[PDB]
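Okay, structure first, notes after.
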Amino acid sequence: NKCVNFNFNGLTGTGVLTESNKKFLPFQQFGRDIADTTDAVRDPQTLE
Amino acid sequence: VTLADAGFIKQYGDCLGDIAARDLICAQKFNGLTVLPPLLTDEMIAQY
Ligand SMILES: *[C@@H]1O[C@H](CO)[C@@H](O)[C@H](O)[C@H]1NC(C)=O
């Protein structure tokens, strides 16, 4: 809920992280949108 | 005639979550494409 310079497994970027309603299948780690960009990510240390 | 952006106000607390998945308008907005409102409202055009 705060603006941060994140890095998940080398996916560097800037934004706000928030608990999603998205339901990623076990083999997926990144979710993307129409503009070809990750808008959802699985947190490696907790799998949320 | 259906319309979407209508150049009217968006809070920063609606698109996050499921919306920006289903709705292209904030996909466009999250990339610097901005629809602006007309100077006359539909009430002023109807009044004239
Ligand atoms: C990740 O590793 C840390 C350090 O060993 C551990 O405390 C933590 O419980 C681990 N993650 C989970 C979800 O168990």
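We're sticking with Swiss-Prot numbering for chain B, so the shown stretch reads 826-873, in order.
Cβ atoms are placed via backbone N, Cα and C, with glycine included.
Of all Cβ atoms in the shown protein chains, 12 besides its own fall within 10 Å of the Cβ of B:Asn856 (variant position). For the natural variant B:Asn856 to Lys, Swiss-Prot gives this note: In strain: Omicron/BA.1. The structure shown keeps the original residue.
One natural variant catalogued in Swiss-Prot, B:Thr859 to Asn, is accompanied by this note: In strain: Lambda/C.37. Here B:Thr859 (variant position) comes close to no residue that lies at least six apart in sequence on the same chain with a C-beta under 8 angstroms from its C-beta.
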